[PDB]
Amino acid sequence: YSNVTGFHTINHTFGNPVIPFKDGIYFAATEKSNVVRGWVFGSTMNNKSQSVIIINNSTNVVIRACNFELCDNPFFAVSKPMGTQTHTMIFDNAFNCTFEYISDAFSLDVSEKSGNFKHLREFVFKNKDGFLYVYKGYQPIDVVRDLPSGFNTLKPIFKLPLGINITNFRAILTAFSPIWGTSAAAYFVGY
Amino acid sequence: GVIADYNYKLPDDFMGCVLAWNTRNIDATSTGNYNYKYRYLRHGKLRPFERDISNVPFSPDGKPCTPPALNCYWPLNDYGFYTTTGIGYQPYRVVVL
Ligand SMILES: *[C@@H]1O[C@H](CO)[C@@H](O)[C@H](O)[C@H]1NC(C)=O
């Protein structure tokens, strides 16, 4: 029952700030069209320190740690009438690439849906002993906002020894450009 | 001291071996190896098993710095290897398991 910060995104509200990772986070993805699609876990938020990128680019789960030149607004641009991704503007530079992983090839929900939020993805990220404990929770929901009371078990999918400096992070949204713009979505910090 | 909290911290329950050998003729020169450096400078300290190669100027005891400010230097400091020195300034090469 502890206090959970609700970062909603409406057509004007565009939020992914410097959010502290201080102990680890309990992430929630109240999604209907896969708006939230990635993170960058780092400390300095530039190309100086090592930082890792974990994204889903609707083809792969791309897991990569370099000296990424952190774009101060990371986003995906998806054409709202057409329904496909146009941009991947995440990094400017990338050097001393220390970790690489790219998952299996697929195709995901890219275009914008309407109504209630279809599915909730519950993610837990923990830095212990150089590992990045990455957990997963997933069960369908149907709600507008206001994160529901529930009961489900988070499961281990990625015990990842990245070994980098993670004191902050930043969500990677998806800008639905019909000029930028969004759709209805919300994510949660969860210390 | 220097290596753990700034360069790379090691946890104190799970670790393998230290594989160090003689590299006097390889890495050093009698007047100085000014080519390789270490971190003594971080806002805060490290968690165990953590790289940090930030070329951002920090403070030596964790003080927030927008440079030019007080106590804001290079992140990196010299080694200075000689072949005409003692073992404490000889260069070795350590492989961690
Ligand atoms: C934090 O949560 C409690 C109950 O969980 C609630 O009463 C309180 O208002 C919340 N804090 C804020 C600032 O809303």
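Since chain B takes its numbers from Swiss-Prot, the residues it shows come out as 403-499.
Using the three backbone atoms N, Cα and C, a Cβ is placed for every residue, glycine included.
For the mutagenesis of B:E452 to A, Swiss-Prot gives this note: 90% loss of human ACE2 binding in vitro. The structure shown keeps the original residue. Among the sequence features in Swiss-Prot, the mutagenesis site B:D454 to A is noted as follows: Complete loss of human ACE2 binding in vitro. According to Swiss-Prot, the mutagenesis experiment B:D463 to A carries the following note: Partial loss of human ACE2 binding in vitro. Per Swiss-Prot, mutagenesis B:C467 to A is noted as: Complete loss of human ACE2 binding in vitro. Swiss-Prot gives this note for the published mutagenesis B:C474 to A: Complete loss of human ACE2 binding in vitro. Quoting Swiss-Prot on the mutagenesis of B:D480 to A: No effect on human ACE2 binding in vitro. Quoted from Swiss-Prot for the published natural variant B:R426 to G: In strain: Isolate Shanghai LY. For the natural variant B:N437 to D, the note given by Swiss-Prot reads: In strain: Isolate Shanghai LY. Annotation of the natural variant B:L472 to P in Swiss-Prot: In strain: Isolate GD03; the original residue is retained in the structure shown. A natural variant is reported in Swiss-Prot for this position, B:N479 to K, and the note states: In strain: Isolate SZ3; 20fold decrease of affinity with human ACE2; no effect on affinity with palm civet ACE2. Record note (Swiss-Prot), natural variant B:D480 to G: In strain: Isolate GD03. The unchanged residue is displayed. Looking at Swiss-Prot, you'll find the natural variant B:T487 to S noted as follows: In strain: Isolate GD03 and Isolate SZ3; 20fold decrease of affinity with human ACE2; decrease of affinity with palm civet ACE2.
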Original post:
Out of B:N437, B:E452, B:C467, B:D480, which of these recorded positions is nearest B:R426 (variant position) by C-alpha distance?
Top reply: B:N437
**OP:** List which of the recorded positions B:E452, B:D454, B:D463, B:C467, B:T487 have a Cβ under 8 Å from any Cβ of chain A, in sequence order, or say none.
**Re:** B:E452, B:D454
Original post:
Taking B:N437 (variant position) as the reference, which of B:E452, B:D454, B:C467, B:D480, B:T487 (the recorded positions) have a CA within 10 A of its CA?
Top reply: B:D480
Original post:
Considering only the recorded positions B:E452, B:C467, B:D480, B:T487, which fall within 10 Å of B:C474 (mutagenesis position) when distances are taken between Cα atoms?
Top reply: B:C467
**OP:** Please name which of the recorded positions listed here, B:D463, B:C467, B:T487, is nearest in space to B:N479 (variant position), Cα against Cα.
**Re:** B:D463
**OP:** Tell me, if you would, which residue among B:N437, B:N479 (variant positions) has the fewest other CB atoms within 10 Å in the structure shown?
**Re:** B:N437
**OP:** Tell me the Cβ neighbour count for B:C467 (mutagenesis position), meaning other Cβ atoms within 10 Å of its Cβ, over all protein chains shown.
**Re:** 17
